[PDB]
Amino acid sequence: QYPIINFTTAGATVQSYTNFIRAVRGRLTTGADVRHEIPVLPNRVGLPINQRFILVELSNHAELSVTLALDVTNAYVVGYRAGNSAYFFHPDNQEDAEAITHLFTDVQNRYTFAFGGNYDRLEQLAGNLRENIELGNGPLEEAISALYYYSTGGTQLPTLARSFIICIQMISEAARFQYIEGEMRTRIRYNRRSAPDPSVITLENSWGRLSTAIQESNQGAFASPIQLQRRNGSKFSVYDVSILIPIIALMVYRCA
Amino acid sequence: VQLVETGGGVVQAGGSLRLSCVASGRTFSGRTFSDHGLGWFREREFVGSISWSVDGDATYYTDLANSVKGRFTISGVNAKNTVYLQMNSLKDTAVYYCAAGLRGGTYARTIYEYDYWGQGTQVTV
Ligand SMILES: [Cl-]
Ligand SMILES: [Cl-]
């Protein structure tokens, strides 16, 4: 089996959430191969299948359990497990398709959706953009229930898509960016729920590109700057890694 | 959301050709055309990409595959939702595609980092 990390929305605190994300990160990357002070995820290449994934088990106050599967090479959700059912996004290629076959062999029913996991597709199904979908302990508790009741036809696809967007952001993105972890912490501390602002969203969009620029950078300096947005939507550029140290936590592996 | 490439055609060896791709669709409309990154491909190989900039120095930044650096150039006109691919010293025959996405632009040299694709256009040296 793959490594399992636990979390519950019941009685959650800034500290329980922080422990959870730190634990996730710890399992995602060896910690070796760090660049400009930032840990880099394992190379998808020649990566033994028994090391390809990790598992994230979520529960809420309604006493319900769901288990998410993450790809350690990009920290993204590839599918999940709820009771006797396991569902998978549409793989980008055959190798990834072949890879996910090793997940949740523990169950009879294995489904693969016609749609992938990209925000654009999920937002279309959800009928809402990330900017309009609330995040926090509250939404996560409701996300867990929905994922759980999907085998009954009781939770509609938009609700499922919205739930995928919530989980991905509060887990995958939080793991990738200290910034976004801190964004959930703030929500959890004051027990408020609210949608991600343009600064969160643009970081999500740019994670792949930021990773690339840092690892190919001439000793920290990007060849060409990358443009992001502030909380108020105004735009600004970054020219080197130094400004990103307190912001990005993991990077996708690249050459060299 | 929807991209159409043109300018494809037959060129003599060592000549020049400019490809064109115009984008249109809901959501442009946050998610304006300017907030999307574009990339040219031609298996499928990365040719070059482009990101838009409102900073002081440039109106956009480009990224070219090594083999192409000293020959091809990329530009764009943001107000017309259009991006160009200027090819000099042709040799290179293939189908040229334009892709776009929130995760596209400079530093995105992989087909999976773009969520939208054009029909392509044929270039024969
Ligand atoms: Cl499968
Ligand atoms: Cl090296």
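Following Swiss-Prot, chain A residues are numbered 40-295, in order.
Determined by X-ray crystallography, 2.1 Å, according to the entry header.
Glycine is treated like the rest: Cβ placed from N, Cα and C.
Annotated features, as they stand in Swiss-Prot:
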MUTAGEN   A:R83 to A  No effect on the toxic activity but suppresses the vascular leak syndrome
MUTAGEN   A:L109 to A or M  No effect on the toxic activity or the vascular leak syndrome
MUTAGEN   A:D110 to A, E or N  Suppresses the toxic activity
MUTAGEN   A:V111 to A or M  No effect on the toxic activity or the vascular leak syndrome
ACT_SITE  A:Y115  active site
BINDING   A:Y115, A:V116, A:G156, A:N157, A:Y158  AMP binding site
MUTAGEN   A:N132 to A  No effect on the toxic activity but Suppresses the vascular leak syndrome
ACT_SITE  A:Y158  active site
ACT_SITE  A:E212  active site
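In the three-state DSSP reading, A:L109 (mutagenesis position) counts as strand. Rounded to a whole value, the Cα-Cα separation of A:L109 (mutagenesis position) and A:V116 (AMP binding site) is 5 Å. Summary for the recorded positions A:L109, A:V111, A:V116: the Cβ-based neighbour count within 10 Å is maximal at A:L109. There are 18 other CB atoms within 10 A of the CB of A:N157 (AMP binding site), with all protein chains counted.
Cα separation, A:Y115 (active site) to A:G156 (AMP binding site), rounded: 9 Å.
In sequence order, A:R169, A:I204, A:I207, A:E243 make up the list of same-chain residues 6 or more apart from A:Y158 (AMP binding site) whose Cβ falls under 8 Å from its Cβ. Residues from the set of recorded positions A:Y115, A:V116, A:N157, A:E212 situated with their C-beta under 8 Å of a chain B C-beta: A:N157. In the three-state DSSP classification, A:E212 (active site) falls within a helix. Mapped onto three states, the DSSP output places A:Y115 (active site) in strand. Within 8 Å of the Cβ centroid of the AMP site, not counting the listed residues A:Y115, A:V116, A:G156, A:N157, A:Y158, the chain contributes A:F128, A:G155, A:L161, A:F203, A:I207, A:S211.
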